[PDB]
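The structure appears below as structure tokens.
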Amino acid sequence: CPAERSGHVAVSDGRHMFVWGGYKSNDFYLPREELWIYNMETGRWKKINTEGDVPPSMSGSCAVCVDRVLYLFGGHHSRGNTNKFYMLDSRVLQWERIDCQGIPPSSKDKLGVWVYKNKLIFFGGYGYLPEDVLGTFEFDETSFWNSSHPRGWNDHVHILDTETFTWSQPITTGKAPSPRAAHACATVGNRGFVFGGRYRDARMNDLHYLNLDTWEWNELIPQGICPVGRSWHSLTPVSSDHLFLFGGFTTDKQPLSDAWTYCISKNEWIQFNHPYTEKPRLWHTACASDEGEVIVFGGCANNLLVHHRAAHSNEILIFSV
Ligand SMILES: CC(C)(C)c1ccc(CSCC(=O)NCc2cn(CC(=O)O)nn2)cc1
């Protein structure tokens, strides 16, 4: 039922997948008030129209679902990037914009988030120069000609404490990943993994994790064959020991349909064979089910940067991992 889209968000409790936002070609954004719910057990869709402080229609936003409470940060609306923070209690649904304390992150999109205890921990993204902070920001030289305000990538780590809805920045040790956007984040225990992403002229192949207890960065160097570097991929925990990688976009502008699992305990990648080899996706979403499956929705089958030829999808791809 839902219309095709890329750059949407999809979050889940393992049974119901909530889809919001994104854009398509016919860069018209999809209706801001619509919240699509996909039942992973029955395969049925349901649309509900939300009220309250409905966020602007956006692509590249960052969302999480914790105890059936939906949190949304950042994104790109018709007038640029944002750093607003929204909440939707899904337990008539009403959005609520939270006026957080502390210094918020810079306005940006295409980032990632880890969830650990009371903390939402955001990393990276693409957006405007920080108006103020810890980390590094690198301008995208091409942004000075295609836009009113220039933009760049960051390697910032920001915590939102949901106990007080206060922003802060942790003091991290170790070598942080370079600034990036369109990377993929995944959390298992107190480890926030990040893989790939776009930085300058490369879509990268490196894998790191941030210890969310000690705030120490670690680079992971798996031995043997590793997936090609990419952006606009998904990285989804499917167990306490495996992360599922699917899709994305290479430095060479190749849409990707390969799937892998990263085994955390063995520190190796395992390529996953599946029936969607002719169905590459970039800027899709991926959500894990309680039954071990990974549910991919939306995204684009070809180079979405050629807008007038972009092949956005509304297909559900089910990976039984
Ligand atoms: C309007 C139209 C539909 C044509 C459209 C335009 C632009 C975009 C995004 S491109 C601009 C940008 O924000 N560049 C920084 C960036 C990119 N990436 C991902 C990667 O390049 O792999 N990570 N950081 C998408 C659609």
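Shown for chain A, in order and in Swiss-Prot numbering: 28-53, 60-124, 129-169, 171-359.
Recorded method for this deposit: X-ray crystallography, 2.0 Å.
From the backbone N, Cα and C atoms, a Cβ is placed for every residue, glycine too.
The number of other Cβ atoms within 10 Å of the Cβ belonging to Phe182 (mutagenesis position), over all protein chains shown, comes to 11. Experimental mutagenesis is annotated in Swiss-Prot for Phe182 to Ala, with the remark: Impairs oligomerization of KLHDC2-ELOB-ELOC complex; when associated with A-177 and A-183.
Looking at Swiss-Prot, the entry for mutagenesis of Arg236 to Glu says: Abolished ability to recognize truncated SELENOK with a diglycine (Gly-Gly) at the C-terminus. Counting only same-chain residues six or more apart in sequence, the Cβ atoms lying under 8 angstroms from the Cβ of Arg236 (mutagenesis position) belong to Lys147, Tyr163, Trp191, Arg218, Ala219, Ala220, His221, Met242, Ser269, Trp270.
According to Swiss-Prot, the mutagenesis experiment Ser269 to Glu carries this note: Abolishes oligomerization of KLHDC2-ELOB-ELOC complex.
One entry in Swiss-Prot concerns the mutagenesis experiment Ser269 to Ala. Its note says: Does not affect ability to recognize truncated SELENOK with a diglycine (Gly-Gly) at the C-terminus. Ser269 (mutagenesis position) counts 24 other C-beta atoms within 10 Å of its own C-beta, drawing on all protein chains shown.
Quoted from Swiss-Prot, the note attached to the mutagenesis of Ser269 to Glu or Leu states: Abolished ability to recognize truncated SELENOK with a diglycine (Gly-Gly) at the C-terminus.
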Which whole-number value in Å describes the separation of the CA atoms of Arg124 and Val129, between which 4 residues are not modelled?
10
